[PDB]
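The structure appears right after this line, and notes come after that.
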2 protein chains.
Amino acid sequence: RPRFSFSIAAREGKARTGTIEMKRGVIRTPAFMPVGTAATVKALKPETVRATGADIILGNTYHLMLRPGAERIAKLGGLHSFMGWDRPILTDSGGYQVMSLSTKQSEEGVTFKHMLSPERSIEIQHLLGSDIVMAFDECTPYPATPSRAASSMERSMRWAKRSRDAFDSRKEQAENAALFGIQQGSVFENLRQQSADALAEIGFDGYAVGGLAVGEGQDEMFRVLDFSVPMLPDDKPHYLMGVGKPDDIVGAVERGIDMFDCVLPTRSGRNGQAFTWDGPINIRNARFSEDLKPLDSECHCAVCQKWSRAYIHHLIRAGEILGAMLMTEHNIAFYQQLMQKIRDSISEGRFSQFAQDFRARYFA
Amino acid sequence: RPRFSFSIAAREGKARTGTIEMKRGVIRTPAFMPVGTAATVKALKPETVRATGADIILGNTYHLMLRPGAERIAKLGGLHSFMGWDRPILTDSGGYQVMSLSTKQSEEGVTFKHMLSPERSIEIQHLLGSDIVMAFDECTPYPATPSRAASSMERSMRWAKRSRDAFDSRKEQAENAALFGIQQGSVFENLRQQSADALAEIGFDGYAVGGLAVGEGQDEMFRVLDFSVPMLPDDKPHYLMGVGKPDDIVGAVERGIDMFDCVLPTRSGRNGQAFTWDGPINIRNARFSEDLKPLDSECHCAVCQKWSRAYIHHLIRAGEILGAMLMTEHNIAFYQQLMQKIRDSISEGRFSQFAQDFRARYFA
Ligand SMILES: O=c1nc[nH]c2cc3[nH]c(NCCN4CCCCC4)nc3cc12
Ligand SMILES: O=c1nc[nH]c2cc3[nH]c(NCCN4CCCCC4)nc3cc12
Ligand SMILES: [Cl-]
Ligand SMILES: [Cl-]
Ligand SMILES: [Zn+2]
Ligand SMILES: [Zn+2]
């Protein structure tokens, strides 16, 4: 099997559909990655994650590098063996959550209550046995002045080069894994261009659009994607970090994005929000107490084949673990079915119509 | 399929092994019943409960009669349909937990902050669609004076007759379900005898030993079982309510018990205690942080086929739902494997040796 091979099978406008072949499996694009926090996709066995259609998961690095620790996970055989997921894992750099969850910044890296640098991040992801490694970057806060956005983006580009060099120095990592760079530049077109130029000069297997989904709102996010994604190499995957709601995903695919990760389906699941083709519902609402219909009328997932809204309503109101399990499996399956419909409609040259039909019904 | 047919295939001393055939399935005895609280075996899908080997589950009635309510569950198609378990369900009467979790007692029944009577209990269990219905009784507190134990037991016997009559008056229930009576009498042999006599005079499909596992300790529980179980009809199942730890179960089978229920494997599971053939372990203990062995070296369950102690240690310490899921599935599977070994050893006339071997290793 190849280390990393991206093939585009079909296009419609800026939207693409295709495959990434890697040693541990094939990734169908556009792809949604369920998020594994602390080496688990919350409330799901890996076999259930796979049953929903997921080809790849995102492994958060931040918690794992603290406990059990990256060296310990490597001693235990790597993250794949540890958690029982044998397909590709994309690991984040650890830095985003350092800024969010724990700090002193410098050119070397970030110190926090430990020092995380581009080199240490790459080594940690190596020890975990990551298939897709993210360059260590800085997510510029929103809003930012042009000067602050510029200095931040430039530091990220220097860190991108350091990430590239550290990755390339580790033969086994370079042979078996892939490395993605992350574009910054806030909402500023000229800075996004400078960032894309820098990343392309270094060269990566894929390119993420960073610095978005940080409070700017969908209109602004879409505006920035409009000019930012075409700046990236067309022949490599485009990854939008931390996105998003179903409508965010459809619009981002319309703008050339191939990969997504988001905690929404899992987090929402546990909190009682189920995604349906007619929009989200809160299953705790009294209107579902005697509703024998499945969560969604069309959904192919095992939860909708077997249990009613009324039962899941009861479980979530009772605080039962099975409620979290069933809601999460359905929500992840819904996201995967959304990605499948996106892939099929692009392949068939009817994605524009699908996007329109999806929105009309989802927001009715 | 028959409504209720108990067949004893083999005996060794007071121990029996056999089958109960019912309309929704066969129950292999001695049997362990996982407990479903609020219409779920906590942290397990019904398919997983079945995969562990369970033939029947216990449905607590107390919470369900409050929310969603018995009438509501009946409107939704009954408990089996509601929770997705299509095999036999034994329901308790609701009264034990009324005394434990919420009271004014009278000859009519128990009032609590609702009135629960033998007639109302039987009707609630009917509405849930129970396969094995428990007579409504009073669990005498321990310790009790002989006079208090006597008056309590006598009230329970009057309630047993009322339970019998209410059950028999409902044609569909009498045709499709079974009814068990519950022996009381505290630790007093003469009262246990009077209770057994009363229950046999009324006639039930099975007989529970009530009033035990309420603080008396194993030595005393075994002493009471020694004389109490032979008082019950030999040709019907014997059910020990709320028992217990693995060694409690082995000793109770040695004394003629055929059926068990206990929250221990599920509750312990969530709290980090795993049962093994070498005794219980607390998976949170630091000694398991790098232990790549399964929870138990011989266990056939899916958890022990795939995940390490180290991973489950990590999950439970992180408060992850998957930790509760995996611990619970293993513990229920362990209990079922214990029951299978008990059944096989009685069938083969080597149960005495099994009990000795089990204890020597479990308590080493
Ligand atoms: O620029 C980034 N570099 C590295 N990692 C990132 C992660 C991100 N995550 C988000 N947004 C997360 C949005 N999410 C929505 C659901 C609720 C929790 C927050 N933007 C990001 C940008 C970056
Ligand atoms: O005499 C009884 N009548 C009706 N229901 C019962 C339920 C019982 N449950 C117990 N003991 C429960 C022990 N269990 C052990 C694990 C932790 C929670 C308590 N004795 C019981 C007697 C009775
Ligand atoms: Cl997110
Ligand atoms: Cl119990
Ligand atoms: Zn579904
Ligand atoms: Zn096991």
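Residue numbering for chain A follows Swiss-Prot; the residues present correspond to positions 11-112, 115-125, 133-383, in that order.
We read in the header that X-ray crystallography, 1.5 Å was used to get this structure.
Every residue gets a Cβ built from N, Cα and C, even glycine.
Lifted from Swiss-Prot, the feature list:
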ACT_SITE  A:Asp102  active site, proton acceptor
BINDING   A:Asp102, A:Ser103, A:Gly104, A:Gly105, A:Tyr106, A:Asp156, A:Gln203, A:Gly230  substrate binding site
MUTAGEN   A:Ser103 to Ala  Strongly reduces activity
MUTAGEN   A:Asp156 to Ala  Abolishes catalytic activity
MUTAGEN   A:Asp280 to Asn  Abolishes catalytic activity
ACT_SITE  A:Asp280  active site, nucleophile
BINDING   A:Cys318, A:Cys320, A:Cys323, A:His349  Zn(2+) binding site
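A 10 Å radius around the C-alpha of A:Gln203 (substrate binding site) takes in none of the recorded positions listed as A:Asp102, A:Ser103, A:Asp280, A:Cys318, A:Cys320. The two recorded residues, A:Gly105 (substrate binding site) and A:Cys320 (Zn(2+) binding site), show a Cα separation of 35 Å. Ligand 5 lies under 6 Å from the Cβ of none of the recorded positions A:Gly105, A:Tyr106, A:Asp280. Of A:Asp156, A:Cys318, A:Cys320, A:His349, all annotated as recorded positions, the residue with the shortest Cα distance to A:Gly104 (substrate binding site) is A:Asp156. The shortest Cα-Cα distance from A:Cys320 (Zn(2+) binding site) to any of the recorded positions (A:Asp102, A:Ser103, A:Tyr106, A:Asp156) is found for A:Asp102. Ranked by how many other Cβ atoms sit within 10 Å of their Cβ, the binding-site residues A:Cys318, A:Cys320, A:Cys323 place A:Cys318 at the bottom. A:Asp280 (mutagenesis position) sits 14 Å from A:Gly230 (substrate binding site), taking the Cα positions as reference. Chain tracing stops at A:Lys125 and picks up again at A:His133, leaving 7 residues unmodelled; the C-alpha atoms of these two are 6 Å apart.
Taking A:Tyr106 (substrate binding site) as the reference point, none of the binding-site residues A:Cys318, A:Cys323, A:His349 has a C-alpha atom within 10 Å of its C-alpha. Same-chain neighbours of the Zn(2+) site beyond A:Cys318, A:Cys320, A:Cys323, A:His349, judged by a C-beta within 8 angstroms of the site's C-beta center, are, in sequence order, A:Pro313, A:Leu314, A:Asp315, A:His319, A:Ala321, A:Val322, A:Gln324, A:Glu348, A:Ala352, A:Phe353.
Within its own chain, A:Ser103 (mutagenesis position) has A:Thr71, A:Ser140, A:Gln144, A:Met153, A:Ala154, A:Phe155, A:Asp156, A:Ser182 as residues 6 or more apart in sequence whose C-beta sits under 8 angstroms from its own.
The distance from the Cα of A:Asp102 (active site, proton acceptor) to the Cα of A:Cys323 (Zn(2+) binding site) comes to 32 Å. For the substrate site, whose annotated binding residues are A:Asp102, A:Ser103, A:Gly104, A:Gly105, A:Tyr106, A:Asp156, A:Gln203, A:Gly230, the maximal Cα to Cα separation is 17 Å. Spanning 2 unmodelled residues, the gap from A:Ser112 to A:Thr115 amounts to 7 Å when taken between Cα atoms.
Ranked by Cβ neighbours within 10 A across all protein chains shown, the recorded positions A:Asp102, A:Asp156, A:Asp280 are led by A:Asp156. In sequence order, A:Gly288, A:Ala293, A:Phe294, A:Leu314, A:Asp315, A:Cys318, A:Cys320, A:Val322, A:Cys323 are the residues of the chain that are 6 or more apart from A:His349 (Zn(2+) binding site) and have a CB within less than 8 Å of its CB. Reduced to three states, the DSSP call for A:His349 (Zn(2+) binding site) is helix.
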